[PDB]
Amino acid sequence: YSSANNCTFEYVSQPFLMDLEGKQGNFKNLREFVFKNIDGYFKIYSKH
Amino acid sequence: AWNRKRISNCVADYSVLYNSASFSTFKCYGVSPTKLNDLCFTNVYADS
């Protein structure tokens, strides 16, 4: 991005960790997300 | 050149305004300042 003019909401979620490995292979894991917006409030869902 | 700020997604109070604050003038329009607690706003700005 270039910059931010104004910002009505800012945010940091819960801590967790990542593998950070570039080694080649089949996808050992899976990630799902359902982004949605209902009545003006955003929400997200997930599972590993 | 007043300072415009943003109060978002947090919780205010009124009882922490006058206990030895003793400011010049405290008043509110369209609602009693005493019952700031029960009322519920949205996207509160801060100009000073």
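Chain A residue numbers are taken from Swiss-Prot; in order, the displayed residues are 160-207.
The way this entry was determined, per its header, is electron microscopy, 4.2 Å.
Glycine is no exception: its Cβ is also placed from the backbone N, Cα and C atoms.
For the mutagenesis of A:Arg190 to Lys, Swiss-Prot gives this note: Partial loss of biliverdin affinity. The structure shown keeps the original residue. For the naturally occurring variant A:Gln183 to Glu, Swiss-Prot gives the following note: In strain: Omicron/XBB.1.5, Omicron/EG.5.1. What Swiss-Prot says about the natural variant A:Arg190 to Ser is this: In strain: Gamma/P.1.
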**OP:** Using a 10 angstroms cut-off on Cβ to Cβ distances, just flag whichever of A:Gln183, A:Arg190 is the loneliest among these recorded positions.
**Re:** A:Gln183
Subject >> Rounded distance in angstrom between the Cα atoms of A:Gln183 (variant position) and A:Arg190 (mutagenesis position) >> reply: 18
